[PDB]
Amino acid sequence: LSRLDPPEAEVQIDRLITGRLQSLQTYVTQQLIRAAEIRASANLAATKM
Amino acid sequence: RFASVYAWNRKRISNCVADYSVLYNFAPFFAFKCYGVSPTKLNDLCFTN
């Protein structure tokens, strides 16, 4: 922000937003699978109980 | 007087306050293409030399 003027600063900061969004999406993508595995294990534990 | 291309002379400028809005009046240039930082806001950054 403090080193580049708007018409190219908007381009510069756009290259970070996409990368950060892509980095954030993988986290929830893997959590959605770990949650399913934990749910299966919990169902097995309940049946065993 | 100006030196030749093979014998370019280097000058060190330090220990002063630099204003970049007065360098336009000293030469009839118009392009002032700049690479790493916008010329519009060169007055808000503290350099080392």
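Throughout, chain A uses Swiss-Prot numbering, with the displayed residues spanning 981-1029 in order.
Quick reminder: no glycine exception, Cβ is built from N, Cα and C everywhere.
Under its natural variant annotations, Swiss-Prot gives A:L981 to F the following note: In strain: Omicron/BA.1. Following the DSSP three-state reduction, the secondary structure of A:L981 (variant position) is coil. Cβ neighbour count for A:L981 (variant position): 8 (other Cβ atoms within 10 Å of its Cβ, all protein chains included).
In Swiss-Prot, a published natural variant is listed as A:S982 to A, annotated In strain: Alpha/B.1.1.7. The Cβ of A:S982 (variant position) has 9 neighbouring Cβ atoms from other residues within 10 Å, across all protein chains displayed.
When Cβ atoms from all protein chains are considered, those within 10 Å of A:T1027 (variant position) total 7, not counting its own. Quoted from Swiss-Prot for the published natural variant A:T1027 to I: In strain: Gamma/P.1.
The secondary structure of A:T1027 (variant position), as reduced to three states from DSSP, is helical. Using a Cβ-Cβ cut-off of under 8 Å to chain B, the variant positions A:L981, A:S982, A:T1027 reduce to A:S982.
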